[PDB]
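Following: one structure in structure tokens, then a few remarks.
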Amino acid sequence: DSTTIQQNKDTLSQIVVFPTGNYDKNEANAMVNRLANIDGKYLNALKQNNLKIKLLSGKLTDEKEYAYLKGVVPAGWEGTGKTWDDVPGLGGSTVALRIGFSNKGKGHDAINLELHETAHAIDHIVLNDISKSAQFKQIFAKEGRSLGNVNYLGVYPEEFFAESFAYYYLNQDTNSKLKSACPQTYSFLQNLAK
Ligand SMILES: [Zn+2]
């Protein structure tokens, strides 16, 4: 609800890092507002571990900490002439997101950039790679293709987990879509948030 979103925006004021230089500040605010949909327990767990959600005004590999990715072809992306230089988001041990690239198809396959990448960090930092736990692996074996992208989401449980989390928290449409397609994944995320 409207007041829950504000509470999470408060929590995020100590998580989000805005970039140097000029950019669409309203769009950066929109991304923070979408992150505020995430259950506050997760956001405070990220803050406890000093995970920073970096909004970028340039390319991922323009940041010194990601320079090692310059020229690197992502897993599964060979032959397209695109590399990490072109990838708008990264999540796991860190989180970095190009402002403006939230929507599906803006250089990435996720329903929403910032929720997908932040799900990676929650998975890895907060929950000890729960996407590789025995329980989620069983669910992934049954439902891992049911969000589509069968040769990507259907192959990597960490990507299926991240995408399912994004569906669960993006909006009411994507939440009910997850419930219909991946009922056991939806219940798993419900029990995790409970
Ligand atoms: Zn991913």
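Here chain A follows Swiss-Prot for its numbers: 27-220, in order, are the residues you see.
Determination method: X-ray crystallography, 2.0 Å.
The backbone N, Cα and C atoms fix where each Cβ goes, and this holds for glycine too.
Around the Cβ of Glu143 (active site, proton acceptor), the number of neighbouring Cβ atoms within 10 Å comes to 24. In the three-state DSSP classification, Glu143 (active site, proton acceptor) falls within a helix. Summarising the annotation, Swiss-Prot assigns active site, proton acceptor to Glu143 and lists sequence analysis as the type of evidence.
Taken from Swiss-Prot, the feature Zn(2+) binding site applies to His142, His146, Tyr178, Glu185. In the three-state DSSP scheme, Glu185 (Zn(2+) binding site) falls into the helix class. Of all Cβ atoms in the protein chains displayed, 24 besides its own lie within 10 Å of the Cβ of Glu185 (Zn(2+) binding site).
In sequence order, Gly117, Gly118, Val121, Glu184, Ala188 are the residues of the chain that are 6 or more apart from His146 (mutagenesis position) and have a CB within less than 8 Å of its CB. Here the residue is the original one, while Swiss-Prot reports the published mutagenesis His146 to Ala with the comment Not able to bind zinc. Highly reduced activity on fibronectin. Loss of activity on fibrinogen.
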Under 8 Å by Cβ from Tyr178 (Zn(2+) binding site), same chain, sequence gap 6 or more: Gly102, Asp135, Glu185
Long-range Cβ environment of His142 (Zn(2+) binding site), under 8 Å and at least 6 residues apart: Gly115, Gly117, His134, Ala136, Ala188, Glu189, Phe191, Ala192
